[PDB]
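One structure is given below, encoded as structure tokens.
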Amino acid sequence: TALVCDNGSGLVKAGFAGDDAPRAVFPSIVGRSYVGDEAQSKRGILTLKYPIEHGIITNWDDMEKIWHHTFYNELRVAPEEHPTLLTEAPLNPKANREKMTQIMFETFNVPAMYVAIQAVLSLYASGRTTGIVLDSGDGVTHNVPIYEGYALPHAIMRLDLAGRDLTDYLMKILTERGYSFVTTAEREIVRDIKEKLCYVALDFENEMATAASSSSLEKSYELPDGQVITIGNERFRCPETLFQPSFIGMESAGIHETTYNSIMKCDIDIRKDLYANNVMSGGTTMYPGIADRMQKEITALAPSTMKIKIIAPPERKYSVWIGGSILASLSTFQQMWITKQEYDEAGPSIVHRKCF
Amino acid sequence: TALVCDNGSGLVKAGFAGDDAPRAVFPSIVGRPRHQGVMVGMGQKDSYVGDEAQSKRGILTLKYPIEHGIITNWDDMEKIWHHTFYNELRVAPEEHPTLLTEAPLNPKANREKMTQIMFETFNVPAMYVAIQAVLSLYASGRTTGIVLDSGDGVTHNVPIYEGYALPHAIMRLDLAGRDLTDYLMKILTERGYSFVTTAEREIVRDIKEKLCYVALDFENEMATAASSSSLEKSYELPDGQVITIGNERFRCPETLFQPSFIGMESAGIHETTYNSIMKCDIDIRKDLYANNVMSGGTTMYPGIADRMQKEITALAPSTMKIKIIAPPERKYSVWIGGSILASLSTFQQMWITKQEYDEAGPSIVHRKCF
Amino acid sequence: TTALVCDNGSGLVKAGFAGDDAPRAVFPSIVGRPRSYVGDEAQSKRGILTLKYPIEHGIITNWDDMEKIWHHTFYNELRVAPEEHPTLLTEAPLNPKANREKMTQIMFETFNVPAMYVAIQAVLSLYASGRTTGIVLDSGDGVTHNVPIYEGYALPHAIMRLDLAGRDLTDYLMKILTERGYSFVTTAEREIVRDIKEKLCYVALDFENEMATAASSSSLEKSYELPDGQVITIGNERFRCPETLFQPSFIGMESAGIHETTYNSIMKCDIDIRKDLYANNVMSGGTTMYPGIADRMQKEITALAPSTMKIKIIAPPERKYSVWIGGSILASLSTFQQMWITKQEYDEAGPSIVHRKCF
Amino acid sequence: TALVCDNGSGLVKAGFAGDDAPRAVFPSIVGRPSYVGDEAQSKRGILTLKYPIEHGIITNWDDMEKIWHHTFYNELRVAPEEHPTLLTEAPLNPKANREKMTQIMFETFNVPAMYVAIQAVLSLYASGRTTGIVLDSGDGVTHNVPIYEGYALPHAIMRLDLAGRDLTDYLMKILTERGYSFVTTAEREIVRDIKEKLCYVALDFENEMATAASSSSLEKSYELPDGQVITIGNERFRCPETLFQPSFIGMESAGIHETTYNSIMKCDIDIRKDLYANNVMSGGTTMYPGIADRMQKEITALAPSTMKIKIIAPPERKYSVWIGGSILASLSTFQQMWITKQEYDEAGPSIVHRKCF
Amino acid sequence: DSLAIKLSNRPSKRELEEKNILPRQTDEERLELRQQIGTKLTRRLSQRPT
Amino acid sequence: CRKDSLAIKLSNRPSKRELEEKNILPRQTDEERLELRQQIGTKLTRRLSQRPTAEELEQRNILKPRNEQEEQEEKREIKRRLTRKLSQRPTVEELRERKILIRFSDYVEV
Ligand SMILES: Nc1ncnc2c1ncn2[C@@H]1O[C@H](COP(=O)(O)OP(=O)(O)OP(=O)(O)O)[C@@H](O)[C@H]1O
Ligand SMILES: Nc1ncnc2c1ncn2[C@@H]1O[C@H](COP(=O)(O)OP(=O)(O)OP(=O)(O)O)[C@@H](O)[C@H]1O
Ligand SMILES: Nc1ncnc2c1ncn2[C@@H]1O[C@H](COP(=O)(O)OP(=O)(O)OP(=O)(O)O)[C@@H](O)[C@H]1O
Ligand SMILES: Nc1ncnc2c1ncn2[C@@H]1O[C@H](COP(=O)(O)OP(=O)(O)OP(=O)(O)O)[C@@H](O)[C@H]1O
Ligand SMILES: [Mg+2]
Ligand SMILES: [Mg+2]
Ligand SMILES: [Mg+2]
Ligand SMILES: [Mg+2]
């Protein structure tokens, strides 16, 4: 039975190929050794380091700790007994994936492994091999146009604005409300508030006006301490940052604009295929109303007669993983695995050739 | 560590104080797309500076922020300085005192605007503005003499006494390297070689830099050129095509001494040097004649110092001591001077501090820099 | 000042700015009038309104509709003022004198351009690859041409025209897919089949051998999922479709195939330049986009020509738009700036000036 | 017909002007109980052997005369008085040294004409250039030599006493650490052959070490003369890695890429672009597969982001020095450049400085 | 069930470069190429016979 | 066995490209080699005929005349003299008095 591992900036999603959901989902942190939730509990006593930032592995020792915890503690398996599909970020450097392969074979002695692009797996999860993916997670957001399963590297857009930044911004606006949110535990509470109560406005100005006219948009959240708080326009100002990054002092264009730019860098002939297939994936795409707003904006930028379809299934928060789970369970995929013998023969070079 | 930035009409020279040569030299151009690209969104990469702009010249229209030594487009100038700090020198402007150069007779409002922009936009802890010709003089260890500074867009005669430029006696000539390149293109074209394209213009510029020289006796050199193939030289184009150049080698820079070659009524650089010397007090004239410092790329032609010696000797009193100073490093001597000046210990009081600017505003530069 | 480039196809107009690597706007050349919309907008409203084709077989036949297309090009697609830009237009090989004269008249009087030029499509195709001598196979939506060119001069006596192109290939693909039992009679169905042709078709290197391969195994078969979610399997139709270019008899035409017409075009030229023509076959147009067509052409031309003749087929991936690219390059050359017909010159000589000025 | 003699620290390359390759290539050793080169190596057991040229500079004149005698008479089979002779010299060769070369050539061998050319300059000429920067790495010494219009720029020349012989020694050491014993001279020759046949320069050293430890993909097999079979792994790329990391053999010196960059930086800024775009590699120690790509990567890493970098490394480069000479001495315009016997008779050893530059 | 069908019909990377879908050269490369072609064109059109 | 020495030798054989780079398998005809050597020779004769002299290269600031120490000396001396000259620098009024700054309102900001 094969394994599927999605290495997120915030959350690692891990499980077995063929399964509907990841068996284990846990934060990707290393404590100095403690990993994930357990590391967070001991976070006070020892300093914590984020091995994956903006989707790219930067601390290999810590990554080895994370993978060890994944295999042994979370899934309860022997790594030498399972083929392993790992995910990587768009535009991941050659040396980086080579190192992933090296560690998988040398450290964990896996019989087989594969490395797939997250956005591509997200696309496959929707039953497509052609379309444009907006993958927004904890640390990084990407636009990845894909044709026939091939990611188009020249047209990929990267934005270092994601869920954690939105959480921080929500904390900032909460400070504007008169509520103090400085602590890590408090940060966790704010993250939960964001996930439960936030949404993306279809028309930002109109929604601001509605928020100014009445308490109708205001909602109430009961804190663990039993204190009750009221949130108003903060509900939609928070994810609005995705469309107006200028809200946090970034000069970058918003996600609709980066989608449009990604589409434009591609050959004219495929643009129709891209417009009709927008797949959204990642936790930061989970906000209610985000699909309608994206539809409106892309329709506003594209030619008047162009067909626009935004695809955003409910499972999208884990869709990356799901894609992998599907991919590793296909019979025709079985030849695609890099076997331990093959890796022994060709070394790290094989991953580039074998995986695409 | 202080920074030194010489803002040329053609080339920006930038580097660190105390260094023997500028770290970065790049064309002073700002490039902006000809038409709105197929790219929407705030934070677009509008504008290209220097080498990248020259490479991308086909796609976008190019603008000269500094023409004839004076800054005319402030936004573009800000682009150039940003590129200088971040891309070329790889430094944080708030972490370094900055010495900028300026042209002779730079307007007061203009330098005031320079200071204001440096402090408000780049948040430098300190800065200073020095006259280019004066720095050129300083580079040779002098504080008194007359400088001929000929660059890409403009040529100046600047007489200087005790570190003070004498404004009433400064001469400006709008004939420089760029004009010489154009003239060389014209005379090579007259010869039957076609140099109409921009790439061809660059090639002609290279021909000028590599093969041209200033004749000591122009008529005699014309006669030699007509008598034999001895003066002829050969240049190999990038396409491997080979061309032969004859009198164009010395006819091109001869324009500096005879501007009428390009239809100008102006006196030559020797005559303007003489006039500049004469506009100064008689008592200092001896000191000026004995200290002619040449700086800038357009003074790099072999033989120009000797010719200048001959002409000035011909114009000056029979018993006057004439000395022309033209070191091999002169192409960058302006910058070099700055590098030296900003590295002097006694200079440390001279910087305009951010606090002083806070107190007095743009006005402070006039009192502090002279 | 930025020049404009407009390639007026029978099926697709390619338009953009001089100096750009690719056309800014590409749209179908249709004009819609209630039973006015142009191109894609016209296609969307096609049900509501009747559609007219201003360009047929590469030659302009309906001038009002053409004026509508040009207006849509300048104002809607490119967002420019025509009086503010020199304009390079393309024309078909063997374009009548009156036709290009009318092009010039409309450009200067109706659109008030400061300057304009008319270039042969095949010549621009040759120019885009940095060449001025060779033989071009330009196959678009409505017409296919072989145009031999020496030092920028198209050789009119040696030009071959074939009224078999992409649209005809789409129709043939519809017919053969229909024979298999999938019904593609309707216009929407015509569009899905056209997309199928673009995505799945290729030119066989050896047609009989490929037929044999198709008969021997399911290896060539591919699957296409229709909009209704129905799934179809396509076999030899993949290569039988573009084979019509080499064997027009497939659609009841008596004409020779494109390789034979290439050879004939070469033979109609003077023998001394013939070597130069063989070593420089440039393929351009959408109907040349089929994978394997260059190799096939290489094999066939080698088969017709003397045994030792050096044959080189030039078919870059961008070739579908190479015509436009050529114009974009040509109009962006500094030395070309004198070549433009200025509005003053037009005022002086009238429509007549284009013949003298453009060649 | 003119002669061309490239006086290597390890190998003498000798031949005739106009030829594409040297007729004779032999080790520069002198054996005394006199035997030179190959014969000395054959008789190496009976007699002790001495290296007349060390680190590119002639140090033993009697032995050098022996080498030249063997070159003329035994190897090329010619009479020296009947041929103009182009000799090569190391960069920064002392004045007295080249003077002695000239004196010996005219008085002892009675040549009608001769010339002394800088090796790196000849290397540059062989590629048809007169301006660029040469990395000349041989048996005994490595140089970076920037050259403008045929003139070597002495102030910017870098000398590194790390070369092929040192790499061979290091390979012996690391193979020994692996457990194969190579102490004797014959064993040394075997190791040198292993180095020439199996070594290469890794593009990314850490990744290649990791690859070598992760799998057998890099392992190669060498069959010893005794029929014993040995396996070599990372030693393949650890050996030439010393050129970029001299610390591997206890040297504090910078690597060849850093010395290339420093040499470039020591030159005037205006010619610097011309230097970056013309890196010519010459000498046997530049023959390792992958060295050009690694140099490209490192120089790209050191130079300005927009700087154009070009590494020139033709397959023939191991003898390119000689080739340059072969071309130069066969040019018609060069015929005037020779120092004639009359001129030498008139001016003495002094003339070489004036005539050759 | 549709995925695998779409996976059987995947083009080769070359085959995608053939369709001008995957660039075969950097932007800078395409630019240098364009400049070269342009200078060629200029030179040839200059000596164009009558 | 012997077939094992052979099997181990067969497994090791390089690519044709690898031999090519090692100059074992040439990449061009002896004719083409001749062409190339000729072109090189003529280019060389041209550039050599045009080759400038050493002093011409020194006045271009390419061939550095002064040694490292001597240059350091001149640099130090320049710094010294510049400092000593800059300290002894008069006032604007002192110059106006000496009929050197002919115009009033020139340098009055000081
Ligand atoms: N329902 C929700 N509404 C809003 N935000 C959410 C929701 N669920 C999760 N998030 C945010 O999404 C992030 C986690 O999403 P995901 O698991 O896709 O990130 P990741 O893949 O680990 O990040 P990356 O892709 O950058 O490595 C968290 O920061 C969380 O705040
Ligand atoms: N060796 C040379 N011979 C002749 N001309 C040269 C030489 N080197 C540079 N130049 C010319 O000098 C010019 C550059 O000089 P410099 O950098 O001093 O001008 P600048 O400071 O940019 O202009 P300005 O002083 O007007 O602001 C170029 O136009 C170039 O053509
Ligand atoms: N990848 C492809 N494979 C096969 N055919 C294609 C492909 N892409 C486009 N085509 C065909 O190319 C045609 C478009 O060609 P093009 O736009 O050059 O014609 P045009 O210039 O409008 O016509 P004309 O040259 O006759 O005026 C369409 O009919 C389309 O079916
Ligand atoms: N194919 C090869 N790969 C790697 N190294 C090689 C190869 N062939 C020869 N060498 C090395 O090159 C060295 C000889 O190079 P070269 O002949 O350029 O030196 P040299 O000219 O005699 O010495 P110097 O340049 O110091 O005077 C030998 O020590 C040998 O180890
Ligand atoms: Mg993810
Ligand atoms: Mg200047
Ligand atoms: Mg066409
Ligand atoms: Mg050598």
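What you see of chain E is 422-471, where the numbers are those given in Swiss-Prot.
Cβ coordinates come from backbone N, Cα and C, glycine included.
For reference, Swiss-Prot has these:
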type	residues	note
MUTAGEN	E:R431 to A	Constitutively nuclear; when associated with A-469 and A-507. Strongly reduced affinity for actin
MUTAGEN	E:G459 to K	Increases affinity for actin
MUTAGEN	E:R469 to A	Constitutively nuclear; when associated with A-431 and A-507. Strongly reduced affinity for actin
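Here the features listed in Swiss-Prot are placed on the structure.
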residue	record	DSSP (3 states)
E:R431	mutagenesis position	coil
E:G459	mutagenesis position	helix
E:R469	mutagenesis position	coil
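E:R431 (mutagenesis position) sits 37 Å from E:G459 (mutagenesis position), taking the Cα positions as reference. Straight-line distance linking the Cα atoms of E:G459 (mutagenesis position) and E:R469 (mutagenesis position), rounded to a whole number, equals 15 Å. Neighbour density around each Cβ, counted as other Cβ atoms within 10 Å, peaks among the mutagenesis positions E:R431, E:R469 at E:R431. E:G459 (mutagenesis position) counts 21 other C-beta atoms within 10 Å of its own C-beta, drawing on all protein chains shown.
Among the mutagenesis positions E:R431, E:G459, E:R469, the ones whose Cβ sits under 8 Å from a Cβ of chain A are, in sequence order, E:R431. Chain C has a C-beta under 8 angstroms from the C-beta of E:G459, E:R469, taken from the mutagenesis positions E:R431, E:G459, E:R469.
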